[PDB]
2 protein chains.
Amino acid sequence: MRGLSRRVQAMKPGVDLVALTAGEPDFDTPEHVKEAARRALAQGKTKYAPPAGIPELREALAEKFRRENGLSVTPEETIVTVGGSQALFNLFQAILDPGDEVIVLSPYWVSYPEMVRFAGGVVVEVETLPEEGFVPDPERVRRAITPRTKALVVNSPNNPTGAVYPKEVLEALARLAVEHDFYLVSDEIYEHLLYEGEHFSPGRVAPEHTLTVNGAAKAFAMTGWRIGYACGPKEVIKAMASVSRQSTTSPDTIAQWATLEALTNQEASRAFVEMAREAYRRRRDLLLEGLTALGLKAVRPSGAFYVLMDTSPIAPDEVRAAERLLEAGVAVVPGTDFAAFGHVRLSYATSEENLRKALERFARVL
Amino acid sequence: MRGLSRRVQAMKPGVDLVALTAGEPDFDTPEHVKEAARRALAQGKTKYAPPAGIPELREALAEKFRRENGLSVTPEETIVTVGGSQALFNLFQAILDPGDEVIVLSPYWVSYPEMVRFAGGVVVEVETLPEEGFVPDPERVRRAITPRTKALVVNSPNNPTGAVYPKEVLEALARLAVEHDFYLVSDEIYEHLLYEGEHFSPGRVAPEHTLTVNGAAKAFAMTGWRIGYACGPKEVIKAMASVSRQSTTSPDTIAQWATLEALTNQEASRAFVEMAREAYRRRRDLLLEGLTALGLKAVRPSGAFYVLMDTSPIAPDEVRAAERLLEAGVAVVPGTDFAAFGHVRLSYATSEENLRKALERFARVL
Ligand SMILES: *Cc1c(COP(=O)(O)O)cnc(C)c1O
Ligand SMILES: *Cc1c(COP(=O)(O)O)cnc(C)c1O
């Protein structure tokens, strides 16, 4: 018989426009990384790499996680994947049996529920409130815990809210994982795009319960390179490598060598990060002041490069709001898929010039 | 609770040695491809690409499948993946429900049964015979079809046997798919590594039943670049792209542009293919001559760069034979995992000098 599988069928799908929809940096990847790619090419590093990644990168990864995040991990508790998205996908395929529950915090990144469902898992949503700065209340999270809870996904700095969760909240969530015996999945890819506060990694207190996901995509403007990395309990990392072996085999070898340079040349990478960070902060401040002057509401973000804007004054719902803004000349992302109803996601990974235009057009819509 | 999933737990795991174990070309990727990669880097083509691949590549793919294989496909019935392995992985995830049966022809590439079972499928094995040159008998296949058959996997040129199936057998297999209504998965990555006969794509006789899987890996010495491609029914291709979107997002952008060059610069690419084909042919003959002189049995391959050697004269079984050979100084791959019992896979993707060195050491295990 022909026909698609159930898992795949259950899956969810001359005008001048100013686009504020980007999910990737506007900067190009820094030259030290590009140069390392060039050396790898000339050195013929074009062969298959091990499923978990070239050993040199795994070693550098163990250093980064300990040095930057205070995580006590060995090279064997580290894995290189085809983007942070594959680290999350392999993780769910490795820990979820049909019916296992995963607590997700809304608004959430679009891919989380999809990946959980694709593995046969059940999504259990816990909402974070705009009035609480989109920071989870551990008390609301406890109520979502059942005997079937397998994992809890935390994403700070957050996409799409831009919220940075305080260490006390993160410690409280790590404690629930330990007390109730489940995995804490910490998506930390925006760690370096932080304007205020500190980036705390829950793996610092509960390493055997925490799976830390990260990558080069957002920090080093390497979205198209497809290199992500994770660390955590040795047995889970081993299982994740098994999934890669039977799907992608291993990430692009040239990209792995280029990523090694981003991690080892701390001086050049630090210079890129500080430059981008300062640019993003100026853009964020520019946007927020403008929105406030218009009377539009948005919780001030402390990280990433997104702003969730309440659309109540523009239309009855976020899709109608998004279509009106489109007519006005501004492309925004409706909050529907992120479970951010009544909001629209704005991205400031564009020029100040474009942010000014967009504010002019919002003005006209009001 | 914590713990690994069943699908992951069910998964199967001073000496001078000459290695005849390679599953990739010894040649480095051609300069024109490397140059295309440098241009993309210089041009800032480092951003996210669409889930099915950059439009330029999907169009070049349509041309390739039409031109080289006589397949009539549009760019939309084309998909780019992270290696041909991901094409197969996404395919099974997109077409298999737990319990669905997939017919595989032994000896088979190690990854087929693992990919089938990971998606919940049941592996039904149909044996090909040494006496029949490892070419399948359509009758034996017919005898394996049940109401639960979802697909039949065919790989020609074959890994690990090196057999090239005649157009007439490929047509008979396609007909069974059309006759019994199931998918025909054609793994054609070794099409350009052919020494005698001609490559026939069964998608020509059963377009709506066939998924043609291919890639740049073996033909252009690009195993580490991780770029594969497939074509087939629009609805299946669309479903495969959906799997990519929630797992890898899209293959590395730099590698996609480099692959476009390998497909469009026909003059430089054919020069490489013909150069490699010539070298492989030399190495094959040399290896076969040597074995024959040693009194060792092996079926003469017409494609790829492998030879399945009968280990009867060496040890009771192929694992023991592989161990004796190791002591003798030659590393070979036991036929165990390919369901090629009593055999050992030899790869001639190495220099003639190494092949000569191995043949010399073979004298010690008689
Ligand atoms: C970008 C992103 C990732 C991973 O991106 P990759 O490009 O696959 O590395 C993971 N989580 C969030 C919230 C992201 O925004
Ligand atoms: C090498 C190979 C593939 C695909 O390899 P990729 O490196 O993932 O492109 C598929 N089938 C067979 C039989 C192979 O030998």
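Numbering of chain A is taken from Swiss-Prot, so the residues present carry the numbers 1-13, 30-382, in order.
Backbone N, Cα and C define each Cβ position, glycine as well.
Feature annotation from Swiss-Prot assigns L-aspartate binding site to A:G39, A:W125, A:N175, A:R361. DSSP assigns A:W125 (L-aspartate binding site) to coil in the three-state reduction, outside any helix or strand. Sequence-distant neighbours of A:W125 (L-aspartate binding site) (same chain, six or more apart, CB under 8 Å from its CB) are A:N171, A:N175, A:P176, A:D203, A:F354, listed in sequence order.
For A:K12 (mutagenesis position), the Cβ neighbour count at a 10 Å cut-off comes to 10, with all displayed protein chains included. Here Swiss-Prot notes a mutagenesis experiment, A:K12 to G, with the remark: 10-fold increase in Km for prephenate. Does not affect Km for oxaloacetate.
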Local Cβ density at A:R361 (L-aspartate binding site) - other Cβ atoms counted within 10 Å: 25
Near-site residues: L-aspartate, ref A:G39, A:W125, A:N175, A:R361, CB cutoff 8 A to centroid: A:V126, A:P176, A:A320, A:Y322, A:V349, A:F354, A:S363
Separation of alpha carbons, A:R361 (L-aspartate binding site) and A:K12 (mutagenesis position) (Å): 19
Which same-chain residues, if any, lie at least 6 apart from A:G39 (L-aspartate binding site) yet have Cβ under 8 Å of it: A:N175, A:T239, A:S363
Max CA-CA distance, Å, over listed L-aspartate-binding residues A:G39, A:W125, A:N175, A:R361: 11
A:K12 (mutagenesis position) in three-state DSSP notation: coil
Where A:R361 (L-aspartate binding site) falls in three-state DSSP terms: strand
Other CB atoms, at most 10 A from the CB of A:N175 (L-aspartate binding site): 25
